[PDB]
Amino acid sequence: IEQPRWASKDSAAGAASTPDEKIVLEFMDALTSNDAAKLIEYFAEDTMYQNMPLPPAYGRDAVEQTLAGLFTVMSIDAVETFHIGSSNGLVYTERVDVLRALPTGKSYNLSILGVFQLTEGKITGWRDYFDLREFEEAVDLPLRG
Amino acid sequence: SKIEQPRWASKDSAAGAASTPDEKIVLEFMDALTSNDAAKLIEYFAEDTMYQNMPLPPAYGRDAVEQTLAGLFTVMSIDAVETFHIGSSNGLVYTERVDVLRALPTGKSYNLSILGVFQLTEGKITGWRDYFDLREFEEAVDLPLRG
Ligand SMILES: CCCC(CCC)C(N)=O
Ligand SMILES: CCCC(CCC)C(N)=O
């Protein structure tokens, strides 16, 4: 993971400054588990998850099944969060996820900006924004196609 | 070019309104985007600045930024911007929105979901990065911007 020119070099960049930000960075560390059953414990029952290029999942079961599917085709090898911030119940993370496509063995560093809504320390929404095509082309996996 | 309020919209009012001076300028800037006017819009930027639509290469410096905006407004109109969520920490403002984009060659429109980040220094933009999926827009409006 190379540090972007535009990324803060400040010691507190990417560091949690509130309880919700702390939970979100714990969740980022947990992504490299590639384990949907572990991850789903961060979510509220009334919840949703969406990789924005693709349809959303609503409710905890749909979220879990979506993560389990994703982890059947790819591994999150590494996550680095350059920037984190929050206001009014929403946490934002500017990061890179290093993804490896299991069918092809090829990896790509995916640039993501994501938003997390937490209610009493549980995730009520998680939406990640990124370009899907560039990932698909890098790793020869037509996730949507 | 109606924008639908998402099922996932925050029910906290402060989440949808500018709560700091920097957030207020960002929302003024979002209002201005419908001008389709790169010369007007560039006044929001510092001389030392950068802009990137994340599917595409970054522009560094105010002139490169202006030239990029001018090119974009040659091929598309931003017909509307709605910002559902705005917040900030550590000198960065984040906006979750939909921009309604219309391709000038084809007359076709698309509602593009975007999450963007802004860095402001003394009220001027020093960085702006918008994250979104480019392919869905290109296919919707028949404009292979990247291809
Ligand atoms: C389960 C993780 C999904 C990926 C992006 C999918 C293309 C990510 N957030 O790194
Ligand atoms: C000039 C504005 C660029 C567009 C997206 C380009 C594909 C936007 N921010 O709505």
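Following Swiss-Prot, chain A shows residues 5-149, kept in their order.
The backbone N, Cα and C atoms fix where each Cβ goes, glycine too.
Here the residue is the original one, while Swiss-Prot reports the published mutagenesis A:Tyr53 to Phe with the comment 15% of wild-type catalytic efficiency. One mutagenesis experiment catalogued in Swiss-Prot, A:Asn55 to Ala, is accompanied by this note: Almost no activity. Listed in Swiss-Prot is the mutagenesis experiment A:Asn55 to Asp, annotated as follows: No activity. What Swiss-Prot says about the mutagenesis result for A:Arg99 to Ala, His, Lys or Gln is this: Impaired protein folding and no activity. What Swiss-Prot notes for the published mutagenesis of A:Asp101 to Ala or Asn is this: No activity. The active site, proton donor feature in Swiss-Prot is assigned to A:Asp101. Quoting Swiss-Prot on the mutagenesis of A:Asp132 to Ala or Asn: No activity. Sequence annotations record features per position, and here Swiss-Prot assigns active site, proton acceptor to A:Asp132.
Comparing A:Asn55 (mutagenesis position) with A:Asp101 (mutagenesis position), their Cα atoms are 13 Å apart once rounded. Note on the mutagenesis positions A:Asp101, A:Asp132: the fewest other CB atoms within 10 A surround the CB of A:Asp132.
Here is what falls inside 10 Å of the CA of A:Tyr53 (mutagenesis position) among the mutagenesis positions A:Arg99, A:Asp101, A:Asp132: A:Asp132.
For the pair A:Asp101 (mutagenesis position) and A:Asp132 (mutagenesis position), the Cα-Cα distance reads 11 Å. Around A:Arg99 (mutagenesis position), the C-beta neighbours below 8 angstroms that are at least 6 residues distant in the chain are A:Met32, A:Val83, A:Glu84, A:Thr85, A:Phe86, A:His87, A:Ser115, A:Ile116, A:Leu117, A:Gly118.
DSSP assigns A:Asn55 (mutagenesis position) to a strand segment in the three-state reduction. The 10 Å shell around the Cβ of A:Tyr53 (mutagenesis position) contains 23 further Cβ atoms across the protein chains shown.
With a 10 A radius on its CB, A:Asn55 (mutagenesis position) counts 21 other CB atoms from all the protein chains.
Less than 6 Å separates the Cβ from ligand 1 in the case of A:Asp132, drawn from the mutagenesis positions A:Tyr53, A:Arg99, A:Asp132 in sequence order.
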